[PDB]
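**Student:** Quick one: this structure, given as C-alpha cells, is what I'll be asking you about.
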Amino acid sequence: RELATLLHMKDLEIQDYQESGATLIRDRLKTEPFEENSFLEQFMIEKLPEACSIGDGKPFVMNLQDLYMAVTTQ
Amino acid sequence: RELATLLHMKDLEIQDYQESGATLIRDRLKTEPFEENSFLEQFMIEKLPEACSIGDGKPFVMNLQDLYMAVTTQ
Amino acid sequence: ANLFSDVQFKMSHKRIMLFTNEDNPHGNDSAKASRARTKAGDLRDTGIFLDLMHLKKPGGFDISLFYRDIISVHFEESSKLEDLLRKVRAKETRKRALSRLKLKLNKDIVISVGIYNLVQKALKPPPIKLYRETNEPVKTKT
C-alpha cells in the first residue's frame, strides 16, 4: 500500500510534467500510469503461479528471514 | 519487489524530465528517488508495529481473502 | 556528425561504426553522459544511424549499460563483427531500370512496365590504357 501511494505521488509528479511541455527524450523510458487493480490482475495471471509455488521452502529461508525476525520481534 | 522496480522506473522517467527534458514542475509534488533499503528501514521502524498486527483477525479476513482464494486455487 | 555534414554528394545511407569495449563510457561525470544521450538522439534524428560491435573485454560485455538507448542478449564478442571479415568481392547496382517500355494489351490499352534485370553475367571491369612511365590516361583517338 505504501509503495503504491508513493507511485501515485510519482504519477502526480509525472503528470505535472505532462500537463506543460516536458517531452520524453529516451523513447524507451515510458511508464504507464499506476493503478493497482490491473497490476494485481496481471500478477494473478502471469506470475502468481510461479510466485506462490511452495517448493521446498528454499525461497522463504532465502528472502523472508529479515521480515521473519522483525515480525517475531514486534 | 515489482512495485519497487516500478518506483525505480518512474524515478528514471522523472529524471529524464528534469536532467535532459529541460522542464520543471509546480514544486509541490516532488517525490524522493526510490530506494528499497531506506524504504524498508523506515517501514520497519515506523509502520511495522501496526503493519503486522494480528488483532481480531478482522483485518486479515478483509484485506487479503481474495489473494487467499487465488493462492488456494493455484 | 560534422564529417557527414561536410561532403557534398548526396548520401543514400549513413552509418557510424564505433569500436570500443568500455561499455560505460564514463561512470564518473554524469553530465558528460547526459550530453551524450542528447547529442546521440539528435544524430538519430538528423538521419544518421549509429552502431557498435562489442569487441572484447574481461567482464564489461553488456549493452544495457548506457548503450541500449544508442544503437538500433550479450556476450564478450560480437558476431556482428565476424561477418565484416567475410572478405567478399561482389559488386552491386541499385534498383536500376534497364528500360521502361509501355506494355499495350491491344492498340488502345497500354500499361507501364519496367524491364528490370535479375542476372547479368558480370565481366571484369574494362581496363584503361595507360602511358608506360607516366601512368597517365592516354585518351584513344581512333
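Residue numbering for chain B follows Swiss-Prot, covering 151-224 in order.
Using the three backbone atoms N, Cα and C, a Cβ is placed for every residue, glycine included.
According to Swiss-Prot, the record shows the following:
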- B:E169 to A: Does not affect ability to repair double-strand breaks (DSBs). Does not affect interaction with XRCC4 (MUTAGEN)
- B:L174 to A: Impaired ability to repair double-strand breaks (DSBs). Does not affect interaction with XRCC4 (MUTAGEN)
- B:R178 to A: Impaired ability to repair double-strand breaks (DSBs). Does not affect interaction with XRCC4. Does not affect ability to participate in V(D)J recombination (MUTAGEN)
- B:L179 to A: Impaired ability to repair double-strand breaks (DSBs). Does not affect interaction with XRCC4 (MUTAGEN)
- B:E182 to A: Does not affect ability to participate in V(D)J recombination (MUTAGEN)
- B:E185 to A: Does not affect ability to repair double-strand breaks (DSBs). Does not affect interaction with XRCC4 (MUTAGEN)
- B:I195 to A: Does not affect ability to repair double-strand breaks (DSBs). Does not affect interaction with XRCC4 (MUTAGEN)
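Please go over these features one by one and say how buried each is and what sits next to it.
**Tutor:** All protein chains considered, the CB of B:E169 (mutagenesis position) has 15 other CB atoms within 10 Å.
B:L174 (mutagenesis position) is surrounded by 14 other CB atoms, counting those within 10 A of its CB over all protein chains shown. Under the three-state DSSP scheme, B:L174 (mutagenesis position) falls in the coil class.
Long-range Cβ proximity for B:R178 (mutagenesis position), meaning a same-chain Cβ under 8 A and a gap of 6 or more residues, is found for none.
In three-state terms derived from DSSP, B:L179 (mutagenesis position) belongs to neither a helical nor a strand segment and is classed as coil. Around B:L179 (mutagenesis position), no same-chain residue at least 6 positions away in sequence has a Cβ under 8 Å from its Cβ.
Non-local contacts of B:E182 (mutagenesis position) by the CB criterion (under 8 A, 6+ apart in sequence, same chain) are absent.
Under the DSSP three-state reduction, B:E185 (mutagenesis position) is assigned to coil, being neither helix nor strand. In the structure as shown, the Cβ atom of B:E185 (mutagenesis position) sits within 10 Å of 13 other Cβ atoms.
The local packing around B:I195 (mutagenesis position), expressed as other Cβ atoms within 10 Å of its Cβ over all shown chains, amounts to 9.
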**Student:** Do the mutagenesis positions B:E169, B:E185, B:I195 include any whose Cβ comes within less than 8 Å of a Cβ in chain A, and which?
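**Tutor:** Out of B:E169, B:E185, B:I195, none lie under 8 Å of chain A.
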**Student:** Per DSSP, to which secondary structure element type does B:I195 (mutagenesis position) belong, with helix, strand and coil as the options?
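**Tutor:** B:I195 (mutagenesis position) sits in a helix per DSSP.
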**Student:** Are there mutagenesis positions in B:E169, B:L174, B:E182 whose CB lies under 8 Å from a CB of chain C, and which ones?
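**Tutor:** Cβ contacts with chain C under 8 Å: B:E169.
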**Student:** Compute the C-alpha separation of B:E169 (mutagenesis position) from B:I195 (mutagenesis position), stating it in Å without decimals.
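**Tutor:** Between the Cα atoms of B:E169 (mutagenesis position) and B:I195 (mutagenesis position), the distance comes to 33 Å.
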